Number of protein chains: 4
Amino acid sequence: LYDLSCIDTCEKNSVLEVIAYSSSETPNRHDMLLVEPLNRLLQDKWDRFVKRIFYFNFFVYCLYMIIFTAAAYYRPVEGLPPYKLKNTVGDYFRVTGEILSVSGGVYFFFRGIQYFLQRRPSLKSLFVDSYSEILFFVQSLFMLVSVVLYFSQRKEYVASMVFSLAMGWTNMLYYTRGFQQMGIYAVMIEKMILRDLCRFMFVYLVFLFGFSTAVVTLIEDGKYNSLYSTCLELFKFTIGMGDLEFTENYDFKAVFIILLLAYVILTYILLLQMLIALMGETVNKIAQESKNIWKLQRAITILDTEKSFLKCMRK
Amino acid sequence: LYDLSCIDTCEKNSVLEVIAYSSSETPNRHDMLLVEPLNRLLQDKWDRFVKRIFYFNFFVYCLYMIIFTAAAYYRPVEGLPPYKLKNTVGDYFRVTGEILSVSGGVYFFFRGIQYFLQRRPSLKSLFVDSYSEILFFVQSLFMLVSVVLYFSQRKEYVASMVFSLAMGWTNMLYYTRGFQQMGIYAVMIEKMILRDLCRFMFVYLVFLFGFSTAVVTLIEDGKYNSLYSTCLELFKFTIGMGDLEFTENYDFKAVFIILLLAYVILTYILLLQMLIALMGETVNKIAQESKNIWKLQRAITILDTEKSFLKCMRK
Amino acid sequence: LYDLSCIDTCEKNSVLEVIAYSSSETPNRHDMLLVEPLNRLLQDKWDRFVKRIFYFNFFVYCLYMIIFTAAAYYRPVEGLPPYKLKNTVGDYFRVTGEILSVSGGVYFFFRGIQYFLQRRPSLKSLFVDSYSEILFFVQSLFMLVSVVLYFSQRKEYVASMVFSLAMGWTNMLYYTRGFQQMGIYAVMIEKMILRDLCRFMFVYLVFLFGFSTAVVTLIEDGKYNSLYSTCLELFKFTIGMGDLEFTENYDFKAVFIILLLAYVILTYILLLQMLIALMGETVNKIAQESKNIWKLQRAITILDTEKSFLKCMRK
Amino acid sequence: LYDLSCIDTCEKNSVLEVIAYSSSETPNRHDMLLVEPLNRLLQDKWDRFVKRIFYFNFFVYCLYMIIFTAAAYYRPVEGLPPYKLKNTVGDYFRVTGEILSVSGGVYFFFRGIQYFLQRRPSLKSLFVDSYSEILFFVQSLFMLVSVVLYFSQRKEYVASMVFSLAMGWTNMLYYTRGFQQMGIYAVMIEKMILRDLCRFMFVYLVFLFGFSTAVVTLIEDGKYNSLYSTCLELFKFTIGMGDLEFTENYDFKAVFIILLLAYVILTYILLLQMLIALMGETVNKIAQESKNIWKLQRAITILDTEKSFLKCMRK
């Protein structure tokens, strides 16, 4: 038996806390949890009770989402907000869900604020990992905005609400951290996004934009002279529905086609495939690292669980 | 020469049987067949006669499938079942195939039952490998259901029948196990399904659903307000036929487009490509393992062949 | 200096000939050319003159193809063959190219026959590598067939001719063997075809067919009840233009959609991506081997060059 | 401290210059910069001031591009050039941007000429790396051509201009060299283009062309008898919008379909996926090499910075 009390020397800073709140700059930020005493301990906690609490929290959240979903689905958008309830069961259910939706939003909002009270946002912006919390804050932000617009007689609230909704469904992935495979997968995802995806987009957009302006220049009208629509037409090539003959409003057919071909080859063929290639390599490079991260991710959850859960007695 | 009689000590449990019916939990479940005596023996059996019997069984099965296929293809769906045969050759052929189809269904059904009598279904559910047998059971199940509905005057039997049909064509892959390459390939397939595919879908569906509700919320009508149709519209982006302008029923064009773009980027671009990447890695990780499994798969077939085939005399 | 006369002991069998015409069963079939004396010699030959002759032959062939192409492009398909020339330059050019096309066909045909006179076709069928020659034979075969049909007053000759044409354009790749990169690439191609592609298709078609019959069964008419058209509709999903709502001729909408979804997921998503994954691994496995093969491929060409080219004096 | 004055012995040739202008044939062309003294020095320069100048130059360039873009976007193509300005703010802004666009074109043109005065174009053609400069020259070339055509009353100038525009947006990637990741990515891109992409296209086009002529031969008319349109129809299969039933103008439906299927399988399925596979391997092979190259790329920029920037005093 290891002297676990050392870890729990929170009077200064628990060993686990040191790790959990370690700066992204720390070399062993993840590697520190390779210690057998720490793993023994954390796994014990997880199985002993934390995962139960965790699953519960997840369950609650997914309920929140379907409640919110329904509220939006049956939302009487006809007219301007706020809307007057009528004496029906459906109306009762709607406003019930509506209220609950807002409540949960406030809950997450406030928690985000708590984190800001502790880990100030000037610090949080430096942790592209803590974003997993920030996203809930943003989600709730959209909720709150829609509340304002709703009571401001601004139907625009729908849009804000919708963004909140989508955010939540994205945020569902947060809870994959409770599974040594799903959470790992999620880690793979977030890293590839932060790396390869944005790397790709940086260039993708350059070509998208460049070619769209090239084409527009040639275009006389056809409702494609509007850059907005032309760039969408080019975008369509990369989703797989780009029409080479989308317009005839030009005197330079050959040139028009040439540009399209270049765009396709460079973007649709080359870059998209390249992306895949690089992604494969990124996977190779990570692998174990995602597992390392996942363990950390879970550990953090564990600590927060105990910290927030009434300081419940334990070993 | 090795003392092969040891292997054949079935009075307690044959060495090969030990392996064949080994729990999925066994560490060497597959590795046990790396023994030269076992391989010598099994390969001998295979070449000596088993593969001939196997090929025959395959042949019979593929006949079954085309018979069943034809029966369905020329099925007089006009009216309600059961249908009355007329004095024609085509009618004769139809009912002939129909009967045969049912018969083969019962055959597989019963065999599945036999397996349940031995390897109880409470055990079978724990072997995500024994599913190769279960699928035949399910196939036959659909057959039997269609029989009931047919005689119940319920045209719905067609649907059940169709599922049986499709199941069978899928189940054709069962017999790839007789080839050291096709069966191996099949192993690669089933593992990637059980791993990467379902892993992917778990998240794919989250985004699909989330975004579909987001969009529906914005939608006023256009026959897209129905979640069902909207989620299909989003699904279309991933097959390659998603229309960015599928509807105009909203007051928030910009937002509408934003959501679509997010969905595409996250799902169509990122996740689908990621999947490919991970699949490549999975292939790397397996490779030899699929071969190991294939050998086991064949060995099992061999044992069952001898066991079921009249206990035919052998070495 | 190595005693090169040993290699040239053709009175029994040249060392290079031994290798060139080595059975596919030979373990070192390709590895034998790793000998420094052989490489020294072969590279010398290549640079000294063979590659010049080779480039010439290529040049001639590509001329043949464009001549043939033009003949077909401007072919007066109106009416029935044989067609009567009129006193015009275009007619003169057409028949000129036509004759030349046939001539070159006969040339390749005859060469194929020569190979059969030597390396009998009973042997050739065992060399899935010698197909590089066979393809020219097949190409010429189609040519000859079209000649017959042409003079038989059968417009069907066009179809045969077209196949010959396509064959030739495919056969253009033959000459990539003169470049240590293009030929290597071609080797990568042919191996992946012979391996992964046909492996894939074996299963692809199973699902294609199976699902198509499933769907047809549900279909009442709509011109999709014809299996032929339905299977094409399913095929379209894998090229990227499959319509989930291609028909409404059924009483089981839900089921109809279910089947489509299964087909997409299993075939479009899973198998196609899997194929990519496996292809990547195949590339890894080959790499050097394709280079080895390429060297052999070139060596063979070299030997044939000298053998056919007037037995021109050399070192 | 290393004796840095040795590096600066430019009276003969600076050590860095030796490397920077090293022939592509040099074995250590890139490896030479692995020297710790060189890296120390170059990194110092970069951070000390070069990167600031570099960022500035980039900034200027991106301004140039958006100015040019706007000029084209609001270009009164109605009638024939040169166009007469009217007394409006928009006209003033247009011609302002127009002039600026030409000016920057001349700037890059002249610089290209300067390089030709030094590193003669007979040499430049041998450096498929120096193309990064050539592209600016080509960009400016198109600009100058449009100027001529503009004043020649030839509306065709638009086309030339458009090409210049697109070139510039492509050339934006030049400046990714200032980032150890973006520039590296760009290196990955250019290599894969120069290698795999053109390798692919070499064969892709063979099949594209071959099959297009095959199909045309069958075609009676339908506006597809024109090879140009048919080859586009085939091209569409690879972008994901190829229609199997694009025409009915033929007497050989079966054959028509067969050809299409072959084209799809060989090109759309096989080759495109193969390309991806090879690309993955190319990534594996490069990796570090791209980083090496990137460092060189930056070093070159550094040297040119100092050389062109007033010979500003330094260590």
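For chain C, we keep the numbers from Swiss-Prot: what you see runs 381-603, 627-718, in order.
Cβ atoms are placed via backbone N, Cα and C, with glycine included.
Here the residue is the original one, but Swiss-Prot notes a mutagenesis experiment at this spot, C:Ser502 to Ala: Largely reduces PMA enhancement of capsaicin-evoked currents, but no effect on direct activation by PMA. Loss of activation by capsaicin and loss of vanilloid binding; when associated with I-704. Swiss-Prot lists C:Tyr511, C:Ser512, C:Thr550, C:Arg557 with the feature resiniferatoxin binding site, giving experimental evidence as the kind of evidence. Under its mutagenesis entries, Swiss-Prot includes C:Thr550 to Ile with the note: Reduces sensitivity to capsaicin 10-fold; no effect on sensitivity to resiniferatoxin. Reduces binding to resiniferatoxin. A mutagenesis experiment is reported in Swiss-Prot for this position, C:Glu636 to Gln, and the note states: Slight modification of pore attributes. Under the heading of mutagenesis, Swiss-Prot lists C:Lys639 to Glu and annotates it as follows: Restored channel activity; when associated with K-636. Annotation source Swiss-Prot lists Na(+) 1 binding site at C:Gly643, citing similarity to another entry. According to Swiss-Prot, the Na(+) 2 binding site annotation covers C:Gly643, on the basis of similarity to another entry. In Swiss-Prot, the entry for mutagenesis C:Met644 to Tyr states: Slightly modifies channel permeability. The structure shown retains the original residue. Per Swiss-Prot, Ca(2+) binding site is recorded for C:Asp646. Looking at Swiss-Prot, the entry for mutagenesis of C:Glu651 to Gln says: Minor modification of pore attributes. One mutagenesis experiment catalogued in Swiss-Prot, C:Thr704 to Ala, is accompanied by this note: No effect on PMA-induced enhancement of capsaicin-evoked currents but reduces direct activation by PMA.
In this entry, C:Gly643, C:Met644, C:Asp646 stand out among the recorded positions C:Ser502, C:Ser512, C:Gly643, C:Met644, C:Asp646 as having a C-beta under 8 A from a C-beta of chain B.
Checked against C:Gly643 (Na(+) 1 binding site) by C-alpha proximity, the recorded positions C:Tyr511, C:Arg557, C:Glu636, C:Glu651 yield C:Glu636 as the nearest. Minimal Cβ crowding within 10 Å, among the recorded positions C:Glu636, C:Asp646, C:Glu651, is found at C:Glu651. When the C-alpha distances from C:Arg557 (resiniferatoxin binding site) to the recorded positions C:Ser502, C:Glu636, C:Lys639, C:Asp646, C:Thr704 are tabulated, the minimum falls on C:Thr704. Taking the Cα atom of each, C:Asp646 (Ca(2+) binding site) and C:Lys639 (mutagenesis position) are about 8 angstrom apart. Listed recorded positions C:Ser502, C:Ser512, C:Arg557, C:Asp646, C:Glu651, C:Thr704 compared with chain D at a CB cut-off under 8 A give none as close ones. Farthest C-alpha pair in the resiniferatoxin-binding residues C:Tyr511, C:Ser512, C:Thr550, C:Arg557: 14 Å apart. Separating the Cα atoms of C:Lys639 (mutagenesis position) and C:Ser502 (mutagenesis position) is a whole-number distance of 39 Å. Candidates C:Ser502, C:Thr550, C:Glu636, C:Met644, C:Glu651, C:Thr704 (mutagenesis positions) were compared with C:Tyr511 (resiniferatoxin binding site); none lies inside 10 Å Cα-Cα.
Distance between Cα atoms for C:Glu636 (mutagenesis position) and C:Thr704 (mutagenesis position): 45 Å, as a whole number. Using CA atoms as reference points, the mutagenesis positions C:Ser502, C:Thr550, C:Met644, C:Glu651 were checked against C:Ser512 (resiniferatoxin binding site), and the closest is C:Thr550. When the Cα of C:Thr550 (mutagenesis position) is compared against those of the mutagenesis positions C:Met644, C:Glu651, C:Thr704, the shortest separation belongs to C:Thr704.
Proximity to chain A, defined as a C-beta distance under 8 Å, is registered for the following recorded positions out of C:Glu636, C:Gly643, C:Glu651: C:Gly643. Other than C:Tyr511, C:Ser512, C:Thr550, C:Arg557, the residues of this chain whose Cβ falls within 8 Å of the Cβ centroid of the resiniferatoxin site are, in sequence order, C:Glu513, C:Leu515, C:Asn551, C:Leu553, C:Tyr554, C:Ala566, C:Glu570. Nearest Cα neighbour of C:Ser502 (mutagenesis position) among the listed mutagenesis positions (C:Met644, C:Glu651, C:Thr704): C:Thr704. Each of the recorded positions C:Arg557, C:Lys639 was scored by the number of other CB atoms within 10 A of its CB, and the lowest score belongs to C:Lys639. In this structure, the C-alpha atom of C:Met644 (mutagenesis position) lies 43 angstrom from that of C:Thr704 (mutagenesis position).
C:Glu636 (mutagenesis position) carries a helical DSSP state (H, G or I). For C:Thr704 (mutagenesis position), the same-chain residues 6+ apart in sequence whose C-beta sits under 8 angstroms from its C-beta are C:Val430, C:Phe434, C:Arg557, C:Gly558.
Annotation note: C:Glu651 (mutagenesis position) sits in a coil segment as assigned by DSSP. All protein chains considered, the CB of the residue listed as 'Na(+) 1 binding site' has 20 other CB atoms within 10 Å.
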